[PDB]
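First the structure, in the form of structure tokens, and then the observations on it.
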Amino acid sequence: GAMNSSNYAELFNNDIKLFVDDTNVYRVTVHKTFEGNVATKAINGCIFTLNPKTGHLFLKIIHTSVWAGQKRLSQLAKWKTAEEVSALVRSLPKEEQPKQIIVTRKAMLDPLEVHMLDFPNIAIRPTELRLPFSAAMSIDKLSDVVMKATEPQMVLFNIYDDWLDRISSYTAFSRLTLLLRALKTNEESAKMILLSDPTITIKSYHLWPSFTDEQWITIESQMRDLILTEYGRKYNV
Amino acid sequence: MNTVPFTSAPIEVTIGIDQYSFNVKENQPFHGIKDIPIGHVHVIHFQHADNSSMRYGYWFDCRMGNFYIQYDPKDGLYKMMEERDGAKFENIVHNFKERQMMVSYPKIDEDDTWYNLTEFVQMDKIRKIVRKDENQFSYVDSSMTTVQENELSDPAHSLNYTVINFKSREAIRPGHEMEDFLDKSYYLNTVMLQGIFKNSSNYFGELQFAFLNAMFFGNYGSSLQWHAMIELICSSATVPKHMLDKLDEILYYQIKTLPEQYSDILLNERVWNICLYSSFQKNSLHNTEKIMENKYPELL
Ligand SMILES: Cc1ccccc1CC(C)(C)N
């Protein structure tokens, strides 16, 4: 059923599973019309579909043209997400298809369940974890490819870069969730921590800087400080 | 006006006949029910004084045979049976009437309640739903399960209601996932009405029968079926106008007749609030909404 702190090592077992986050699918700017009314303008979005064991990220870019002439876009976005996830699964060889799909928001359960009725052996589950995947658009290279897209497009990334050569998938997922929580809590300070030192660079084929093991422990500590503080500056404590 | 005589009443029992009921004491000189209106199905039901567990009873139509009740001391229940000897039956009944050993079906002349609850409930529809093809009458009790319940365990003793499941391949056309899930008109009009049920009269028959088994026997599965069949219509944007008008009348009389102190288990809060206030048909059930709001405003 629902996924929570009690069954957390399950993410890193050998059953293929994907997280789906739909928070960046339908994105808008809200603005005033010439007549003084309010209107929305959509901007490109993305589905964040992530294998937490391997780091494989299937980033389906959602071009604004998919909304042209449609009503109830927030509702449509959930069904569009489910259609794209279904299509992704159907495109995979059987031995690569997930045994579970975990949605980060419960409103995605019925749309995904309906689109996957053809796959009765794939479990569709919610989670009680508050995962910071909405911050994926604070990662510069991901934001860049989403905003430059002129058509619907799927782009593949490893969100762990080369980390699994040195750490476990449990540790990599913890590092990712820490980084994304920090970016969600205070994007500016978070991004200052990650690039403060000009000698540490991001490889052309990576998303994050090439920190040594030691530098990562420092970085991780600085992200913890940020999250504890900003929570300070937030609750006054 | 037909009669269902009883051999005797050896155990204390509350006997229901349609929406009426009366108490019979152990070994009281009771020999059945007379003046039963011809033209309608009827249900005669039983609740033992010593075991309020298990209500059970029999759906029947006096036009289809001569039926009587006889207590069975081995199986511990009042059994309905058919008498094939027509002349013998007539003679038994005449003598019991002469000795005034029968209660009268106590229908008020103005009163159309039973008609309004059974407009689409005929024996031929009841027989498709309930099986003992050797009898012209059908047994139902509180614990009998439905076909859908047995897929989620004795098959002979089951209710054949059509399995309605909104998240099922039959309900959802490939490539119309969102459309068919948010608007059930395909499911109602094409899968259920045109293919399994054939017309709205068979559909209404199963809907009314499910309600009555829920109300009279506390049959869990029948309670679910009744609500599922209401929700399928209310969640369809496209429903023939004549079905909507008839559904409103059907539900009105069911809500009017429901026992007030059973309203908490027999009525599903979610289904009724969705149907009355959110669904495509939220504005199409005026009589039903008015009686619900005046009798069960707590539920809503
Ligand atoms: C009652 C009825 C009549 C005619 C056709 C179908 C039905 C519904 C069943 C199959 C019994 N669930």
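Just so you know, the numbers here start at 1 and follow the chain as drawn.
Placed from the backbone N, Cα and C atoms, the Cβ positions cover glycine too.
When Cβ atoms from all protein chains are considered, those within 10 Å of A:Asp21 (mutagenesis position) total 22, not counting its own. Experimental mutagenesis at this site is recorded by Swiss-Prot as A:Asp21 to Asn (Swiss-Prot position 1853), annotated: Reduced growth at 30 degrees Celsius. Strongly reduced growth at 16 degrees Celsius.
A:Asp22 (mutagenesis position): 28 other CB atoms within 10 A of its CB, across all protein chains. A mutagenesis experiment is reported in Swiss-Prot for this position, A:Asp22 to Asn (Swiss-Prot position 1854), and the note states: Reduced growth at 30 degrees Celsius. Strongly reduced growth at 16 degrees Celsius.
Using a 10 Å Cβ-Cβ cutoff, A:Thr23 (mutagenesis position) registers 21 neighbours. Among the sequence features in Swiss-Prot, the mutagenesis site A:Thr23 to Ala (Swiss-Prot position 1855) is noted as follows: Reduced growth at 30 degrees Celsius. Strongly reduced growth at 16 degrees Celsius.
In Swiss-Prot, a published mutagenesis experiment is listed as A:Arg105 to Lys (Swiss-Prot position 1937), annotated Severely impaired growth. Reduced growth at 30 degrees Celsius. Strongly reduced growth at 16 degrees Celsius. All protein chains included, A:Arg105 (mutagenesis position) registers 16 other Cβ atoms within 10 Å of its own Cβ.
Proximity of the mutagenesis positions (A:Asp21, A:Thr23, A:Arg105) to ligand 1: a Cβ under 6 Å from the molecule is found for none of them. Taking only the Cα positions, the spacing between A:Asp22 (mutagenesis position) and A:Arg105 (mutagenesis position) is 8 angstrom. The separation of A:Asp21 (mutagenesis position) from A:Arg105 (mutagenesis position), Cα to Cα, is 7 Å.
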